[PDB]
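K.L.:
Please see the structure below; I have some questions.
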Amino acid sequence: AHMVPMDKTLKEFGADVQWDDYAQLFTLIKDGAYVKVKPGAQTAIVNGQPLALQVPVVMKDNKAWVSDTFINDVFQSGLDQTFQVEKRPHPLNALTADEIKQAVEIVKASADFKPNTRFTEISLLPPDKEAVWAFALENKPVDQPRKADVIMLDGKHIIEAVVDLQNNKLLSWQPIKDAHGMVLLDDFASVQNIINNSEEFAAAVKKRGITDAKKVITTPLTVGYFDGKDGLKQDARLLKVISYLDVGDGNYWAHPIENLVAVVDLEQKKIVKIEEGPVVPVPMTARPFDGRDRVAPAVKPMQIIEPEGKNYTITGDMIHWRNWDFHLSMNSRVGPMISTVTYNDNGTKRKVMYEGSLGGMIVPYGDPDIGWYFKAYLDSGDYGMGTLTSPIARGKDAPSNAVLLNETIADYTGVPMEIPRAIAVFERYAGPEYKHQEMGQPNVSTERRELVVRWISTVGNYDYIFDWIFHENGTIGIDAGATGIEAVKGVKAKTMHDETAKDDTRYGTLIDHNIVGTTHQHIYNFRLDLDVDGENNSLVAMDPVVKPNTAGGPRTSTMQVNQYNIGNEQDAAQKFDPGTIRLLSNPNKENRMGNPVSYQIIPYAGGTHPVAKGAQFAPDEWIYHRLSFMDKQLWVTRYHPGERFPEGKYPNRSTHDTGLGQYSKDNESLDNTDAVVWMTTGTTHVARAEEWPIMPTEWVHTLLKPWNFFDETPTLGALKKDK
Amino acid sequence: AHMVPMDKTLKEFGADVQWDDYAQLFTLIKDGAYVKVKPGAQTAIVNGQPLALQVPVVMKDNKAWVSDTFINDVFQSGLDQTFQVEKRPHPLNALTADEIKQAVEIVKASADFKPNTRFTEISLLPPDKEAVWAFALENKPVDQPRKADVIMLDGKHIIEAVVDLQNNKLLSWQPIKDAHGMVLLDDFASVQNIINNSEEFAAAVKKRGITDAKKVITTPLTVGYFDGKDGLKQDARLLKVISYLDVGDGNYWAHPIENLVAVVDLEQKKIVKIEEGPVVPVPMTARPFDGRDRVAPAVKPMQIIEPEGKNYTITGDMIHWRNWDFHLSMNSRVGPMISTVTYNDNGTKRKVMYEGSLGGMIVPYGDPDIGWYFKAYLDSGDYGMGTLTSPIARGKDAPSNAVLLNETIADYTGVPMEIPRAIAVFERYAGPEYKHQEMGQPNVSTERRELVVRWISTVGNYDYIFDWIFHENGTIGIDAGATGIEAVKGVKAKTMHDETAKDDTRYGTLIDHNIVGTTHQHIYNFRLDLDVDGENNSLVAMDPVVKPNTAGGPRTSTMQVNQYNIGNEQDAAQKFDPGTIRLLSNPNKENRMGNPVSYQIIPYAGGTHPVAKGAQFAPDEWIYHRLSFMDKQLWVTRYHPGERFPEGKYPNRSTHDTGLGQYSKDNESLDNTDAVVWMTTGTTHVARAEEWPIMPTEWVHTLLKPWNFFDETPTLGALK
Ligand SMILES: [Ca+2]
Ligand SMILES: [Ca+2]
Ligand SMILES: [Ca+2]
Ligand SMILES: [Ca+2]
Ligand SMILES: [Cu+2]
Ligand SMILES: [Cu+2]
């Protein structure tokens, strides 16, 4: 019959609720809805529009009371225009929960299916590029059935199946010989149980001082490939296990049990080997990072509000914002995928990017000791960054004016998993777009607005933030932030004055008593299928050079440019000099001045940590051999549908380069053809006490800028006069 | 009794007025005050606190009326705690209007003061550093009279005088032999006037297609020093003049009169030579940048509000924000100066920076032609960037939650000039400060806030934005943005398919029909007197290196660090490799772990245009020779009171390097001494059509980060 307590309900729904005692007004904020309501009023204001309420908000014992329908009447009203319904479904839409369940039903109906099989990935198998661009630009329907890619792990084997969701049938079943599978979430539990039951393992720990071996936390690491020097069989499904002590401070990462490595056979569910080094006492001091021993400082409120709704519209997975149109989807391996990106140039939708996403990433360490030598995280390839998405903490992880999207992926058992607040979309003020204060004249200034698409992924101890930034003037930015807890080594020195300090700090800084933050790099690779105003592009180099003055006058030198085409994949794989210009041009289309329409590629646009010049490894290192993507900053390959991971499709225990090394090996011509740009960027992380116990976010920036793509400043506005 | 109209009055006072008809409420915003008032209410809210009103707000014909005392009662109530009164003045407070007038009076009383003398600079002559740190850190009064540095231009002669403001006396009068003075504001008008009154000039312009020479706009440029190869005499006060045609589009910069240079003698006020090249037709197409020909698309509103006031307090020129405390003052040559910067580490204020400011900057061009070969702007040095500050456009140039400060400097006649909205102070959200989402646990996230101090200066065609950014965790950022109108060359080519195209674009891109944006560099230099937890510091290098594994096991290599001290100024002057680490350390003080407290210096933290790897000049170039600061990214010198400018005190037609080249020439020891860091950073600007007719803002970033300065994450908070 009833009504419900307002603050309980709203808080539960996820709306921010402000009560203004003086104005006697409630301000309710949820994603795209900015609502104003006064107790007793018969109307409420939603994004500047009046909404008739059946039942006014009722005030009581300082308790406001609302109808049980309030949320639907207000929030689901139709006055919030942020989200729109798609009438013609986009060909790249991810698999829906229904489609995921269907695909699992089809493979499970297969004669070859075993009960123990896990799903490493379930993803759309997309139509050909040409059909997708015709849909996006000419509204030409794709007359191809929806197919899924089903990748499973059967013990230690990988099988690849293709299913037709239209016709409900298995189109292919194929075991992939040689390949090892990525780590699955149940492996985390599995490893922990194996250690739990191990007799031998308890013995070892007891010897390093741990009484209660039940307080020991494990973490699974992939083993890499050392050509047998690690003394491990290539055949088996193995994982290395590092351990920490739980001291109850909420941070087991601060209590390493150094020089103790267990090797586990996952098919056999047993510890195959226990590598032990010298006994180093476990750092026991409590180091919570959650504020339990701290006083939080008082900070006055700051709110970012959009009282009339947002400048963007989301129809299905498509986002419209000013001149940009793009499609946003989610993948369990690499997270977000940005597709069919166009820029509306005075009425003409011009192609910019067919598809862009994280390619892959690596975090390699530089310490040679037993618990470290093999340590290198391939976060997306080995662990599934999409799967480990971290829900955005409203107002902290994203500003108060963001809209948060839920996304659906399949878990490892083939059941659809909805990730709440998976992606954040928000507009932000970014200084003046342009300005010119002509002496004695009125000022000319316009504000700059940026549209940010933010996604966070947490792999173990470390948290990564990725921002895709759309600038109104045609620029596209891609930023990567890193925060979280450092991977530390237990050491005997307390201070730099101790006898073991110099040996203890050879591979990292002493950041706490008995704790060293081992030196390592963060290397990110982005796969960008740019189609600059069409598919057929060319790679052009423009090197600023000082040349002799040959024209007379007092000057001895001039500033000139060395311009040349880069014709094949081998010449296009290179180190990036930020003093130079690299363009992807369309040789077939020119701007008003007769210059080829282009985009400028900037893999290194800055960062807050020392930059990674290349891989910090000798060239005889296996990791170095297996992952060539790490050492060059710019790669341009010819478009081939299945070439998508810099590190290769199955990097677990790979023995050679099946990634970028392979894609550029055949050295195809890049002359006026469909090219794919790969940008590698990263840092060299040398630690300091300021990053302990938790690391302040550190950022790296990359950029794509229009270069003679337009005929003039793109943000000047519509032409009032002529044609 | 009688009222005034709210909107008129409030808008006149600079407050943003918002009426909400649904709530029947007015929201009034002005800098630090966020006010809410209902018509007919007996009280109002100022930054979350109630205030009793003498007279309520009255609603007329849907016209509100306020008492005559409303602003003062509301805005000056004391509930807005943003600005506090300074009872004991900081010793670096800039000269007041009164002090400026007193200083001019004292030099004017001298028999040596010639009647048409102009002032290039009138600035505080500060006490010793030691006295100034004792004030800030122990409230020890500086008992030294306020003194001013008075620099005058007598004809083409420079004179430096020092005045004692308390005793009202001239302490020194020093003619400066050989120095040339900077360009003054009246120089812009002389030049225009001289050109317009010249017969010969008009004749020359007629030649180039111009009938009415009244439509010619000039711009003054310094000529540099070519050891007589430009055919100009060193004694003389010369300026070169470039011309544009006014076609009434409000953009004379888009209409160059190429290959015509007039050399003007300012003492004699006469064209001393007209240099002409080939006739190139003037680009006539209208290219306004002001929107007169455009219609902008509709945008929904976005507002940033701080309803309870700001987290910072401004007491006199001192800013208190979270753990930071610093002093802010204005200089006519370099603009803002940030001083006595301390970090309150759990109740102990620790020294970070005695003083920081723009040192100097330069915009040199790469074309050898008649109208370009000598072209190089030393904006602060030759023109005075503080003097040319551009008032911030509220809500556009700075966000809507900023506080805008007015600043006073002397103009070139010795009269105080107040610059309205000279500086913006604003807090901004900058993503999560840190985060850790432990699998199966509650998330740990904190918001990052940045305090920005923004200043804008416009010199000729180009506009510069400088941001000094304070992070809660101890990091300091310095960002430099560039926007405005590019300096273009008129050419015959319309498109790249024209015969002249190849020759026309040898030195710059064709960005419009008959217009080439000449290649040039933007080079900024910052002077930072860091005092890392005390004055006696050392420069330490930490180079990440790959070394063979000698520990055994399967790895062939390891990641190690090559660490060494850099002991003298010649060794400290270097190119910056962003893959390396450079620290200013206090060898005398260590953190909890036994590491020397330090600050990491990063001259290149990124940018949106290609980087300047050094000067894009041969080393035999005169400009190269005169300005050493341009080619190295990091300089560390021993602290000396008068070493302030990278380009030298008097760079107009200097014959040698009197800046950083000179300061580091004596090669002093940098071992456990008071050091000064200088950071050079910049870009190489190659143009494109997207920057024409107006250039979207491009930015460069620099950073200073604590490195073992603290014992742990500085933003965790105080231990319970
Ligand atoms: Ca392409
Ligand atoms: Ca290939
Ligand atoms: Ca110093
Ligand atoms: Ca010196
Ligand atoms: Cu790291
Ligand atoms: Cu420029």
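Chain B is numbered as in Swiss-Prot, which gives 35-754 for the residues shown.
Positions of Cβ are set from backbone N, Cα and C atoms, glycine also.
For B:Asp413, the entry in Swiss-Prot reads active site, proton acceptor, with the evidence type experimental evidence. The substrate binding site annotation in Swiss-Prot covers B:411-422, B:493-498, and the record cites experimental evidence as its basis. Residues annotated as Ca(2+) 1 binding site in Swiss-Prot: B:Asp563, B:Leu564, B:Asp565, B:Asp708, B:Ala709. Under the heading Ca(2+) 2 binding site, Swiss-Prot lists B:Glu603, B:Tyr697, B:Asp700, B:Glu702, B:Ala709. For the natural variant B:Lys42 to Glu, Swiss-Prot gives this note: In strain: W. The structure shown keeps the original residue. Quoted from Swiss-Prot, the note on natural variant B:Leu59 to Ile is: In strain: W.
I would like each feature placed in context: is it buried or exposed, what are its neighbours, and how far apart are things?
P.N.:
Over all protein chains present, the Cβ of B:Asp413 (active site, proton acceptor) has 22 other Cβ atoms lying within 10 Å.
Within the same chain, residues at least 6 positions away in sequence whose Cβ sits under 8 Å from that of B:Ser414 (substrate binding site) are B:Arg367, B:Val368, B:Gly369, B:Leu392, B:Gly394, B:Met395.
Around the Cβ of B:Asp565 (Ca(2+) 1 binding site), 25 further Cβ atoms fall within 10 Å across all displayed protein chains. Following the DSSP three-state reduction, the secondary structure of B:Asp565 (Ca(2+) 1 binding site) is coil.
Secondary structure at B:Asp700 (Ca(2+) 2 binding site), as computed by DSSP, is coil. A 10 Å cutoff on Cβ-Cβ distances gives B:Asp700 (Ca(2+) 2 binding site) a total of 12 other Cβ atoms nearby, all chains included.
Sequence-distant contacts of B:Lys42 (variant position), defined by Cβ-Cβ distance under 8 angstroms and a gap of at least six in the same chain, do not exist.
The local packing around B:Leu59 (variant position), expressed as other Cβ atoms within 10 Å of its Cβ over all shown chains, amounts to 20.
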K.L.:
Given the recorded positions B:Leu59, B:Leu564, B:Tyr697, find the one whose Cα is closest in space to the Cα of B:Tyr417 (substrate binding site).
P.N.:
B:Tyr697
K.L.:
Within 10 angstroms of the C-beta of B:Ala709 (Ca(2+) 1 binding site), what count of other C-beta atoms is obtained when all protein chains are considered?
P.N.:
25
K.L.:
Near the Cβ of B:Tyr697 (Ca(2+) 2 binding site), how many other Cβ atoms are there if near means within 10 Å?
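P.N.:
26, counting other Cβ atoms within 10 Å of B:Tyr697 (Ca(2+) 2 binding site).
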K.L.:
With a radius of 8 angstroms around the mean position of the C-beta atoms of B:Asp563, B:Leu564, B:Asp565, B:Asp708, B:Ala709, what other residues of the same chain does the Ca(2+) 1 site pick up?
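P.N.:
For the Ca(2+) 1 site the neighbour list reads B:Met387, B:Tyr388, B:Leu562, B:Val566, B:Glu569, B:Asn571, B:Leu618, B:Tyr673, B:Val710, B:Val711.
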K.L.:
Going by Cβ pairs closer than 8 Å, show me which of the recorded positions B:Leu59, B:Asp413, B:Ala709 neighbour chain A.
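P.N.:
Checking chain A against the recorded positions, the residues within range (Cβ-Cβ under 8 Å) are B:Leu59.
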K.L.:
Determine which residues of this chain, when B:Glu603, B:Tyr697, B:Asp700, B:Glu702, B:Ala709 are set aside, have a Cβ within 8 Å of the centroid of the Ca(2+) 2 site's Cβ atoms, and list them as they appear in the sequence.
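P.N.:
The answer, listed by sequence position, is B:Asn602, B:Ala606, B:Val670, B:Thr671, B:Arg672, B:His674, B:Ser698, B:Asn701, B:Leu704.
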K.L.:
Which of the binding-site residues B:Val493, B:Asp563, B:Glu702, B:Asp708, B:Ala709 has its Cα closest in space to the Cα of B:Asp413 (active site, proton acceptor)?
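P.N.:
For B:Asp413 (active site, proton acceptor), the spatially nearest of the binding-site residues is B:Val493.
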K.L.:
From the recorded positions listed here (B:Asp413, B:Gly420, B:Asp708), select those whose CB sits under 6 A from an atom of ligand 4.
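P.N.:
Correct list: empty, so none.
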K.L.:
How long is the line from the C-alpha of B:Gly420 (substrate binding site) to the C-alpha of B:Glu603 (Ca(2+) 2 binding site), rounded to the nearest angstrom?
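P.N.:
With the alpha carbons as reference points, the distance is 30 Å.
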K.L.:
Ranking the binding-site residues B:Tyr411, B:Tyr417, B:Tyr496 by other Cβ atoms within 10 Å, which is at the bottom?
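P.N.:
Among the binding-site residues B:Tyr411, B:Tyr417, B:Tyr496, the sparsest Cβ neighbourhood within 10 Å belongs to B:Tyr496.
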K.L.:
Taking only the binding-site residues B:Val493, B:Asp565, B:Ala709, which one has a CA atom nearest to the CA atom of B:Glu603 (Ca(2+) 2 binding site)?
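P.N.:
So, of the listed binding-site residues, the one sitting closest to B:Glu603 (Ca(2+) 2 binding site) is B:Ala709.
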K.L.:
So for B:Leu564 (Ca(2+) 1 binding site), how many other CB atoms are inside 10 Å of its CB?
P.N.:
26
